[PDB]
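One structure, pasted below without further comment.
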Amino acid sequence: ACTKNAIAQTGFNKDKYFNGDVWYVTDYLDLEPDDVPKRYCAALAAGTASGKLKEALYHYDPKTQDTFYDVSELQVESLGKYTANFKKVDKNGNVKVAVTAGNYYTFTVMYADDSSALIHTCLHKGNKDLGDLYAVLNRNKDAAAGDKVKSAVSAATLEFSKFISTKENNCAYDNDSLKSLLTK
Ligand code: HEM
């Protein structure tokens, strides 16, 4: 279950965040920790496509090789806080699992600048029981978390020492697919 009402960044700049580019997850914290593996790869693109607010997601378990992409149109709850109904797709946007009620995530941008961000998500998927997931993002897939984003982790009353890094997993990403999936 999720337990946090994440607070969006004061003065969040939506056009800068949703600029069509890619964000890589460098570090994550799930508050139900046995909900996700301890070794993982994830990234997203975020942008407006023909007037519609979109994200494209990529997940990869580097041990099992389990791989999936998703596309969503985000709905606005408030600035920096969204509800996203997702469809599982191949890398080319062909639908594998259609949008369905009950398959959605919330998405809150707690901090962002041009290069780094801190987000919260709460996934809802069928009858699964899932927890709060925080992720540190960077534009550069190899970037160590800087003091701006680490300060934001502290300001969220979290300990960055708790976060698990994705950097030692040899993660390789198809940026081209993420960007193109925004239109799908
Ligand atoms: C960047 C933020 C993230 C978002 C918005 C997000 C969103 C999602 C969505 C929508 C699904 C369902 C996909 C589908 O069934 O079509 C999913 C599944 C999953 N995510 Fe993420 N995720 C994110 C980051 C992560 C990270 C960093 C991890 C590892 C900690 C993770 C682990 C998982 C796992 C293991 C599943 C499979 C769940 C299941 O079906 O039981 N996610 N995520």
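In order, the residues displayed for chain A correspond to 22-205 in Swiss-Prot numbering, which applies throughout.
Technique stated in the header: X-ray crystallography, 0.9 Å.
Cβ coordinates are placed from backbone N, Cα and C, and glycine is handled just like the others.
Pulled the feature table from Swiss-Prot, pasting it below:
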MUTAGEN   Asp51 to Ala or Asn  Loss of NO-induced conformational change and strongly reduced pH dependence for NO release. Stabilization of the ferric-NO heme center and decreased nitrite disproportionation
MUTAGEN   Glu76 to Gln  Stabilization of the ferric-NO heme center
BINDING   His80  heme binding site
MUTAGEN   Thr142 to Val  No effect on NO-induced conformational change or on pH dependence for NO release. Increased NO association rates
MUTAGEN   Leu151 to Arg  Coordination of the heme iron center and inhibition of nitrite disproportionation
Which of the recorded positions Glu76, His80, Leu151 have a Cβ less than 6 Å from any atom of ligand 1?
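Close enough to ligand 1 are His80.
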For the C-alpha pair, I'd like the distance in angstrom between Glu76 (mutagenesis position) and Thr142 (mutagenesis position), rounded off.
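Given the Cα positions, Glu76 (mutagenesis position) is 13 Å from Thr142 (mutagenesis position).
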Select one residue from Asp51, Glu76: among these mutagenesis positions, choose the one with the most other Cβ atoms within 10 Å of its Cβ.
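In terms of Cβ crowding, the pick is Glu76.
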Hey, what's the Cβ neighbour count for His80 (heme binding site) at 10 Å?
16
Using CB atoms and a 10 A radius, I'd like the single residue among the mutagenesis positions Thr142, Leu151 with the highest neighbour count.
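Output for this query is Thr142.
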Distance between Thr142 (mutagenesis position) and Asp51 (mutagenesis position) at the Cα atoms, whole Å?
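About 10 Å separate the Cα atoms of these two residues.
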Using the alpha carbons only, what distance in Å do you get between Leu151 (mutagenesis position) and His80 (heme binding site) once rounded?
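Their Cα atoms are separated by 16 Å.
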